[PDB]
Amino acid sequence: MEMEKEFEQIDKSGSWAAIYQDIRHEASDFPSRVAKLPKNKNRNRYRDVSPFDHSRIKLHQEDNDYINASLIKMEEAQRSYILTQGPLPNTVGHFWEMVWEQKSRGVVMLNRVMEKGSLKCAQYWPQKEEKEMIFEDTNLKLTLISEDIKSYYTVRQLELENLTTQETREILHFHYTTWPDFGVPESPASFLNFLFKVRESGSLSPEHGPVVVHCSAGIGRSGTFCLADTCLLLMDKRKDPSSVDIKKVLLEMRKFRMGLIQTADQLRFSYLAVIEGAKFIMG
Ligand SMILES: Oc1ccccc1CN1CCOCC1
Ligand SMILES: Oc1ccccc1CN1CCOCC1
């Protein structure tokens, strides 16, 4: 069923809460035993947001391989994403170890460091060229190379050095800075423009490891970003773009990480974003 007429229909009947609860009831439940081990309590931001065992990213070390991060592998679309929490003071070294080990070219950040007067993630990248960061626990160095500040997003070029081998790589930091403290954006236009900038960078392409995507918990805004990207690619792959079922794609992604899309308003915004992104690509 075409999504745009459908959208107006779901609006007219005011049933977003009921649709969202149907998704919550049908979502996968898989074990997260590693996340819940007592030795990992200070590696989780939120007690109710954990990676499944089957899809968790493992750190390459014998001591403790745990990070709150999941591999979302979309078979038909041929896209993969790592979705992770905003890094904590004691996991900033693990975060950059993961980017290094997974061969990622891009990090996508959808939150501010402070929102609602509280800290939503650590200041995990350097703010000045001449003040680099060293992560002694994982033996990495990170340098700010350049910063481009725009009205709706900032893009940074970073240099990550593995101090063990003296190898270096160029990481692109895509920072969406305008998501409102409460609710969702009124228009999806700036979010869709941002998605198009990440795509045009090569960060989502199969010659690199998966993009790393985060917000504060790594399920709400982060879920909206991957859901919109996969749905729009499927529309360009299929003979019938109207066959793409956003609720079925979201339930496929929920096989790999719990809780993706945290509210009925985020569900509406995703449908909104896919509907408006379809129109712009059309011709
Ligand atoms: O290298 C890219 C290619 C396509 C898109 C984006 C980038 C990253 N740029 C951000 C700041 O300007 C120089 C690098
Ligand atoms: O790439 C195209 C060119 C002309 C017409 C249609 C498409 C497919 N779009 C459908 C809407 O969703 C994104 C792809």
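Heads up, the Cβ atoms here are built off N, Cα and C, so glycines get one too.
Among the mutagenesis experiments that Swiss-Prot reports, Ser50 to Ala or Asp is described with the note: No phosphorylation. Quoting Swiss-Prot on the mutagenesis of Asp181 to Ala: Substrate-trapping mutant. For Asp181, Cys215, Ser216, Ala217, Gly218, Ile219, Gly220, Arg221, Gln262, the entry in Swiss-Prot reads substrate binding site. The mutagenesis experiment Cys215 to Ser is recorded by Swiss-Prot, whose note states: Catalytically inactive mutant; abolishes sulfhydration. What Swiss-Prot lists as active site, phosphocysteine intermediate is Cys215.
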Intrachain C-beta neighbours of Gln262 (substrate binding site), sequence separation six or more, cut-off 8 angstroms:
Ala217, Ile219, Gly220, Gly223
With the cut-off set at 10 Å between Cβ atoms, which of these binding-site residues ends up with the most neighbours? Options: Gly218, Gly220.
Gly218
In whole Å, note down how far the CA of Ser216 (substrate binding site) lies from the CA of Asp181 (mutagenesis position).
12
Neighbour count, 10 Å Cβ-Cβ cut-off, for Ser50 (mutagenesis position): what number do you get?
22
Maximum Cα-Cα separation (Å), residues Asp181, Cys215, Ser216, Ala217, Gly218, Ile219, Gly220, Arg221, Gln262 listed as binding substrate:
16
For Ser50 (mutagenesis position), which of the recorded positions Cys215, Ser216, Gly218 has the nearest Cα in space?
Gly218
